[PDB]
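**Q** One structure, as structure tokens, below. Some questions next.
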Amino acid sequence: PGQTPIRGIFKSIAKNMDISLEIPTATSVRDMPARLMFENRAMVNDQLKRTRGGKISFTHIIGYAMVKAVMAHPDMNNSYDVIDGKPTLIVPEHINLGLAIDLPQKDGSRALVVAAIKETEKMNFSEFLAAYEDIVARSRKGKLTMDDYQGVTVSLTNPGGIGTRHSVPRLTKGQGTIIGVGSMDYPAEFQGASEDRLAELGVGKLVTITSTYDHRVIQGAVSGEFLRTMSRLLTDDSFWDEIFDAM
Amino acid sequence: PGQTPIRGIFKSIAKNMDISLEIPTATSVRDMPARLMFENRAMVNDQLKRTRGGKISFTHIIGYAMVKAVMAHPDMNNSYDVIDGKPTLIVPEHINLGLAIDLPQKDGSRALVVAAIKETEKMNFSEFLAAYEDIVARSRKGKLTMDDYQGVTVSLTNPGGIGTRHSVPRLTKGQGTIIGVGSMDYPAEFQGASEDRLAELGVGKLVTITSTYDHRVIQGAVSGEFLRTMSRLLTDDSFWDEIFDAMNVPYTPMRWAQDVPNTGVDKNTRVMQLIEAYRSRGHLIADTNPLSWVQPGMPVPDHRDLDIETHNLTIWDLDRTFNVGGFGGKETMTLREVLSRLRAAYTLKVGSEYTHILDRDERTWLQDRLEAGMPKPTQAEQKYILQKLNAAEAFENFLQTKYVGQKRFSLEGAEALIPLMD
């Protein structure tokens, strides 16, 4: 009980959130079928088991879909800055994707950091999976450099791990959009029904995806079209042929 | 039409909303099943009706759950301030819960104010309900002081009263989070379906809860875990045992489970087995003891036969209809009505044992008279019972007063013997 100064990484988190108050933001929300993800993921993991490989996750698949969507709609990768006292649009060279890694510290307090997968627009699924697992692996062993925390152009967060349905997050300075992935579960009006009855009707599972963007450089129509493309890819013949070919 | 200056309480509301522009905020949204709330609330209100008490609401239950959740995740009670020009985290002593009371004024314009229930982390449900009703009562009579509007640490709002599904509200300076409660209703794709069809499928009702927090001192993971805990409590065995214990209700609470298929032994067979169990063994849970006393060294008999789980039935069967074979003078009935009748006949102030009798005509005579119930007595009859009770107690007290040491073997404690013999 009482007052105590903020020190350390926590002070840095506080200062950045204060700076972020000068970004005008809007949000879009869309819900998508998730049945084909479950099925096709199971098929890939059966192949890996016989070849004594690993295991792919839902974040891997949604991550790759997000990259393909940004390529289809490049405006989602731009940002805003005032340079020499004039308004300016900034168009980067690469798509660098930031992952929200929740890592406990030596003290015993959780802190969130964003590490980057770099040069993602010249990768196939095999290459993408390797880069992802590289960042995660080095984080646990404590071998991340200062270069890994620089140059992020677009971010991904996953509040659906705990079981949140969707969120409205904050955007940090230097980026144009942040994407959020919600719970993959039956709606709550069906959480007491029998399996037999759900199977008869033909009820599937959901995933809800959000987009929070800077309104000085991205308009609503672009954000909507971005989410429509992601919805199409996760149920598309050509998308799953690429992944199967590569694995 | 035109321009007019803002004056009064409205000017204060305007100024505070302008100050609130300097808080960085984020929001989380989660949807939760609400069937067990409906069921267990009905059971509590039935107890209060017989004891000429009041009525509990959904805000009371969600309020109490919210307090328990903040205790489990204390970071949700903290706030931010700059003191001597340095950033600072503030950790309060108590959990003071603010209620959004919409009260019309003398003028005829509605205004919203936040009053506080104080020191909530050292309360049980009985105490909590009293404090809640205290604040509400004094608000209507216009007897709130200035101390009641100070020291709020966390707030609760209810936009679902009108029927809004969810909201994204503003956070005021001095707090860390605000919680919002949305509509408790079927989704809009089911608002034209039949009751019969919804009952067959097993569709329940929702409640959507939101959390808006200051991101300088609370992170997203904490907010998510907070909502996960609230979801677990509202469907938890131990949570509903506390509430039932505190309100003095004698039954076991309804439990949470999945709907089961009508396979193997049919469900009509199971409802007939439940009727037989209450007729045979219902006296084991009847309200026949004036004291709340269990003798420490005596064995307690098993009475698992009297809960619907042992007969493979669930909350999802309560509004379905079954063949009951003349029970209650009806050929067909719902499981809700069956349970109601059984409990009224075999679990109140009279407990009966008669199923061991071998003759069929004897059994039927007793069964018919115990299920019809006790007829309502006239006023003359009622006054006659009061005269006899008075005589009994008065006689004992007279002898006590006039002959103190003398041995008499009193009937105090058992004065109902006189009207029974009469």
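Here chain B follows Swiss-Prot for its numbers: 102-523, in order, are the residues you see.
Looking at the header, which is where the method is noted, we find electron microscopy, 2.2 Å.
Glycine residues also receive a Cβ, built from the backbone N, Cα and C atoms like all the rest.
Below, the features straight out of Swiss-Prot:
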type	residues	note
MUTAGEN	B:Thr258 to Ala	Loss of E2 succinyltransferase activity, but nearly no effect on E1 dehydrogenase activity
MUTAGEN	B:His316 to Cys	Loss of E2 succinyltransferase activity, and 2-fold reduction in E1 dehydrogenase activity
ACT_SITE	B:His316	active site, proton acceptor
MUTAGEN	B:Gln320 to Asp	Slight reduction in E2 succinyltransferase activity and in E1 dehydrogenase activity
**Q** What number of additional C-beta atoms lies within 10 angstroms of the C-beta atom of B:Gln320 (mutagenesis position)?
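**A** B:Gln320 (mutagenesis position) is surrounded by 18 other Cβ atoms within 10 Å.
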**Q** For B:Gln320 (mutagenesis position), name the DSSP secondary structure in the helix/strand/coil scheme.
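**A** B:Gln320 (mutagenesis position) sits in coil per DSSP, no helix or strand.
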**Q** Distance check, please: Cα of B:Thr258 (mutagenesis position) against Cα of B:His316 (mutagenesis position), rounded to an integer number of angstrom.
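**A** Here the two Cα atoms lie 20 Å apart.
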**Q** I'd like the Cβ neighbour count for B:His316 (mutagenesis position), meaning other Cβ atoms within 10 Å of its Cβ, all protein chains included.
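**A** Its Cβ has 21 other Cβ atoms within 10 Å.
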